[PDB]
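Undergrad: Sending over a structure as structure tokens; questions will come in a sec.
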Amino acid sequence: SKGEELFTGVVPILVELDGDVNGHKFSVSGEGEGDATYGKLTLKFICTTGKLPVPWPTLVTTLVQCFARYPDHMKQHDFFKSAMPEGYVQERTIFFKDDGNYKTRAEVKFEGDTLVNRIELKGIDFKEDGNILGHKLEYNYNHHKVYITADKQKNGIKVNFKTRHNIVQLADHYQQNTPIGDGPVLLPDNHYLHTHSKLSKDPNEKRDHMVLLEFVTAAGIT
Ligand SMILES: [Cl-]
Ligand SMILES: [Zn+2]
Ligand SMILES: [Zn+2]
Ligand SMILES: [Zn+2]
Ligand SMILES: [Zn+2]
Ligand SMILES: [Zn+2]
């Protein structure tokens, strides 16, 4: 697709999130770069409103799958790049086992050379002594397969996966992505993305933050 040509090199990224979980409002901003040729994302996130009222790892999935590396034989299945530069809307619900849920809406699109992911998140029904509001999560390495199928009536895709974070907390993620523009997109055969991520800290950063390194690779079609 033509969208694909936009990702041939290193692309700067801006990520922005306004959130409200059980009435606790906050905001996060992040920046870095993506290199789809390697499926590689490197980002640093800051909580601009002070202390994050939820654990950083619970926000990773919310905080740009257009940077996935699609092998050559699968490139006709890359919906995400095909929707660019006009972009796509990503809507998710995340159901935390025995606890609350997040509902999110994001617009992912190019603003000139910058890929911008602008998000709103609302979280409800969380328990005060649950794992999310009680901040009980580890902060290490994860790998999850992200399953994708076409949603042809909406000219987009439907996505599902599970996460697990050690305290273990389970979450079911359900996602729908729809193009912003009216032009043609690639509607994929069923496949999945390997999503491998590592969180860390910047030793010189005083603000509440997260450094993220992520490698995303499409698979599941022989
Ligand atoms: Cl994986
Ligand atoms: Zn925490
Ligand atoms: Zn809004
Ligand atoms: Zn493992
Ligand atoms: Zn989790
Ligand atoms: Zn994997």
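In chain A, numbers come from Swiss-Prot; the residues present are 2-64, 68-171, 176-230, in order.
The way this entry was determined, per its header, is X-ray crystallography, 1.8 Å.
The backbone N, Cα and C atoms fix where each Cβ goes, and this holds for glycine too.
Pasting the relevant annotations from Swiss-Prot:
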type	residues	note
MUTAGEN	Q69 to M	In Citrinine; leads to excitation and emission peaks of 516 and 529 nm, respectively; when associated with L-68; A-72 and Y-203
MUTAGEN	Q69 to L	In RSGFP4; increases fluorescence and shifts the major exitation peak to 489-490 nm; when associated with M-64 and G-65
MUTAGEN	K79 to R	In Topaz; shifts the major emission and exitation peak up to 20 nm; when associated with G-65; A-72 and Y-203
MUTAGEN	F99 to S	In alphaGFP/cycle 3 GFP; improves folding at 37 degrees Celsius, reduces aggregation at high concentrations, and increases the diffusibility of the protein inside cells; when associated with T-153 and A-163
MUTAGEN	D103 to E	In mut1.27; shifts fluorescence lifetime from 3.03 to 2.85 ns; when associated with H-145
MUTAGEN	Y145 to C	In mut1.9; shifts fluorescence lifetime from 3.03 to 2.74 ns
MUTAGEN	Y145 to A	In Cerulean; leads to improved quantum yield, a higher extinction coefficient and is 2.5-fold brighter than ECFP; when associated with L-64; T-65; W-66; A-72; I-146; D-148; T-153 and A-163
MUTAGEN	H148 to D	In Cerulean; leads to improved quantum yield, a higher extinction coefficient and is 2.5-fold brighter than ECFP; when associated with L-64; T-65; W-66; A-72; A-145; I-146; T-153 and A-163
MUTAGEN	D155 to V	In EBFP2.0; shifts the excitation and emission spectra to shorter wavelengths and increases quantum yields compared to BFP; when associated with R-30; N-39; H-66; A-72; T-105; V-128; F-145; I-150; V-171; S-198; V-206 and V-224
MUTAGEN	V176 to A	In mut2.1; shifts fluorescence lifetime from 3.03 to 2.50 ns; when associated with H-145 and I-198
MUTAGEN	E222 to G	Suppresses the 399 nm excitation peak, leaving only the longer wavelength peak at 475 nm
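For each listed feature, how buried is it and what is near it?
TA: Over all protein chains present, the Cβ of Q69 (mutagenesis position) has 23 other Cβ atoms lying within 10 Å.
According to DSSP, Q69 (mutagenesis position) is assigned to a helical segment.
Cβ neighbour count for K79 (mutagenesis position) (all protein chains, 10 Å cutoff from its Cβ): 14. In the three-state DSSP scheme, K79 (mutagenesis position) is classed as helix.
Reduced to three states, the DSSP call for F99 (mutagenesis position) is strand. Cβ neighbours within 10 Å of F99 (mutagenesis position), excluding its own Cβ and spanning all shown chains: 15.
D103 (mutagenesis position): 18 other CB atoms within 10 A of its CB, across all protein chains.
The Cβ of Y145 (mutagenesis position) lies under 8 Å from the Cβ of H204, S205, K206, each of which sits 6+ residues away along the same chain.
In the three-state DSSP scheme, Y145 (mutagenesis position) falls into the strand class.
The Cβ of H148 (mutagenesis position) lies under 8 Å from the Cβ of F165, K166, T167, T203, each of which sits 6+ residues away along the same chain.
Neighbours of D155 (mutagenesis position), defined as other CB atoms within 10 A of its CB across all chains, total 16. Annotation note: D155 (mutagenesis position) sits in a strand segment as assigned by DSSP.
When secondary structure is read from DSSP and collapsed to three states, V176 (mutagenesis position) falls in the coil class.
Neighbour density for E222 (mutagenesis position): within 10 A of its CB lie 21 other CB atoms from the protein chains shown.
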Undergrad: Take the Cβ of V176 (mutagenesis position) and count every other Cβ within 10 Å, whichever protein chain it belongs to.
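TA: A count of 9.
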Undergrad: Between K79 (mutagenesis position) and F99 (mutagenesis position), find the distance joining the two CA atoms and give it rounded to the nearest Å.
TA: 31
Undergrad: Report the nearest neighbour of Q69 (mutagenesis position) in space among the mutagenesis positions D155, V176, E222, comparing Cα positions.
TA: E222
Undergrad: Nearest by CA distance to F99 (mutagenesis position): which of the mutagenesis positions is it, out of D155, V176, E222?
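TA: Comparing Cα positions, the closest of these mutagenesis positions turns out to be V176.
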Undergrad: Going by C-alpha positions, which of the mutagenesis positions (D103, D155, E222) is nearest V176 (mutagenesis position)?
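TA: Going through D103, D155, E222 one by one, the Cα closest to that of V176 (mutagenesis position) is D103.
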Undergrad: Whole-number answer please: how many Å between the C-alpha atoms of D103 (mutagenesis position) and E222 (mutagenesis position)?
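TA: Distance between the two Cα atoms comes out at 27 Å.
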